[PDB]
Amino acid sequence: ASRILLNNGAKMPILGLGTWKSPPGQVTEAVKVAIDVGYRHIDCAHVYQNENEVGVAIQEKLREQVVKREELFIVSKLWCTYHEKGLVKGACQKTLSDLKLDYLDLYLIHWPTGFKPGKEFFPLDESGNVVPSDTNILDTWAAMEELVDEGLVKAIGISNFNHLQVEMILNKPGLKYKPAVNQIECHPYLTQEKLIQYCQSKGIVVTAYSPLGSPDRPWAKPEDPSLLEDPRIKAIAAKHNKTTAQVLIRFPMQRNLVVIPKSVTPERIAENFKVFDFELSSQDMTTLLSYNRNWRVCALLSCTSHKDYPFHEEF
Ligand SMILES: NC(=O)c1ccc[n+]([C@@H]2O[C@H](COP(=O)([O-])OP(=O)(O)OC[C@H]3O[C@@H](n4cnc5c(N)ncnc54)[C@H](OP(=O)(O)O)[C@@H]3O)[C@@H](O)[C@H]2O)c1
Ligand SMILES: O=C(O)COC(=O)c1cc2ccccc2c2c1S(=O)(=O)N(CC(=O)O)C2=O
């Protein structure tokens, strides 16, 4: 099926469009095309500095009568510098105002780490470490719950939380809403079997980010593994007469994950959506799972001393 049931009774489309690194000067067209060829889920964030331009595209297609708002599944994320309980509503309203929406379908805590409030997205000391804030996951969660109760967001969840951090929330005395989603990095070089088993057994839907291995990531090194150019995965694709990207998008779909590949290239946006006409076999799945090397595109290496840094735990 094309949509997966959330704990709030709403259905979330399992294929979404990512917008990290989609330049403001190109993402409006990207979103318009995406909606034209079938995407109903758009993954956004304040820190991507393009929510205005995403909102432009959504408004144009609403006005064109291409789609209705209730058909769209729009996700955004609370950035690290806004974890203080008193800042959360404002950050959410700023996203809403940029997106020109009166609600989000899903709002995530982008990272478990809070950063010093301020204009700078990554405030650093003088030795490259992040300046943290005096915030904690549970208080931030309570502030996220308020957003649901106020009608600004239909569901809330988390991203880049390890299983102990998810458990902190789950076990919170006085919890009002469980997280609906945990959005994590996931692809054949980081297959996340243990965190995925954890989340799914707790009724939390997992969204896989960087499913193509984020070749456009800003700290890419030449020696780094490149999923899209992996000859082994290329062989799996050729056998299905699909491209490597299509294989990499279908793979999480067959693990009951949501997946959100990013493109601003109209041809690729369309191609990437054509992954409902084929099935990966059991061998394919097994083979791709076997490529795990616990390799992260997004390791937030500037925050490794932060008290809530998520990736010291095995999972
Ligand atoms: N929660 C968080 O911490 C977090 C972190 C990272 C990412 N995410 C979300 O997940 C999304 C996906 O992750 P990502 O942006 O890191 O990377 P990705 O989707 O793995 O890869 C994007 C790169 O792949 C290229 N691409 C797309 N389709 C292609 C195709 N068919 N053939 C060849 N190249 C193709 C894109 O190029 P063009 O765009 O130039 O076509 C872009 O350079 C993000 O945009 C964001 O929405 C969330
Ligand atoms: O701090 C580091 O060690 C490396 O720099 C970053 O990770 C970084 C910088 C960033 C600097 C300015 C805007 C966004 C930045 C992002 C990121 S990110 O990869 O966490 N990430 C993806 C996401 O959070 O969805 C970002 O949107």
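Here chain A follows Swiss-Prot for its numbers: 2-316, in order, are the residues you see.
So this one's X-ray crystallography, 1.6 Å, going by the header.
Cβ coordinates come from backbone N, Cα and C, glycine included.
Among the features that Swiss-Prot reports, active site, proton donor is placed at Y49. The NADP(+) binding site annotation in Swiss-Prot covers 10-19, 211-273. As annotated by Swiss-Prot, substrate binding site applies to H111. One entry in Swiss-Prot concerns the mutagenesis experiment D44 to N. Its note says: Reduced glyceraldehyde oxidoreductase activity. One entry in Swiss-Prot concerns the mutagenesis experiment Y49 to F. Its note says: Complete loss of glyceraldehyde oxidoreductase activity. One mutagenesis experiment catalogued in Swiss-Prot, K78 to M, is accompanied by this note: Reduced glyceraldehyde oxidoreductase activity. One entry in Swiss-Prot concerns the mutagenesis experiment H111 to N. Its note says: Reduced glyceraldehyde oxidoreductase activity.
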Candidates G10, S211, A271 (binding-site residues); nearest Cα to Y49 (mutagenesis position) turns out to be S211
Which whole-number value in Å describes the distance between the Cα atoms of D231 (NADP(+) binding site) and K78 (mutagenesis position)?
-> 31
Same chain, 6+ residues apart, C-beta under 8 Å of the C-beta of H111 (mutagenesis position), given in sequence order = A46, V48, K78, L79, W80, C81, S160, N161
Assigned element (helix, strand, coil) containing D44 (mutagenesis position), judged by DSSP = strand
Express the distance between the Cα positions of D44 (mutagenesis position) and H241 (NADP(+) binding site) as a whole number of Å.
-> 28
Provide the number of Cβ atoms within 10 Å of the Cβ of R251 (NADP(+) binding site), excluding the reference atom itself.
-> 25
Check the binding-site residues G10, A221, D231, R251 for any whose Cβ is under 6 angstroms from an atom of ligand 1, and report them in sequence order.
-> none
Among the binding-site residues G10, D231, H241, whose Cβ has the fewest other Cβ atoms within 10 Å?
-> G10
In the chain carrying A221 (NADP(+) binding site), residues 6 or more apart in sequence that have Cβ under 8 angstroms from it | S215
Per-residue Cβ crowding (10 Å cut-off), top of recorded positions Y49, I261 = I261
Non-local Cβ contacts of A271 (NADP(+) binding site) (under 8 Å, 6 or more apart, same chain)?
-> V34, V38
Where does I261 (NADP(+) binding site) sit by DSSP, helix, strand or coil?
-> coil
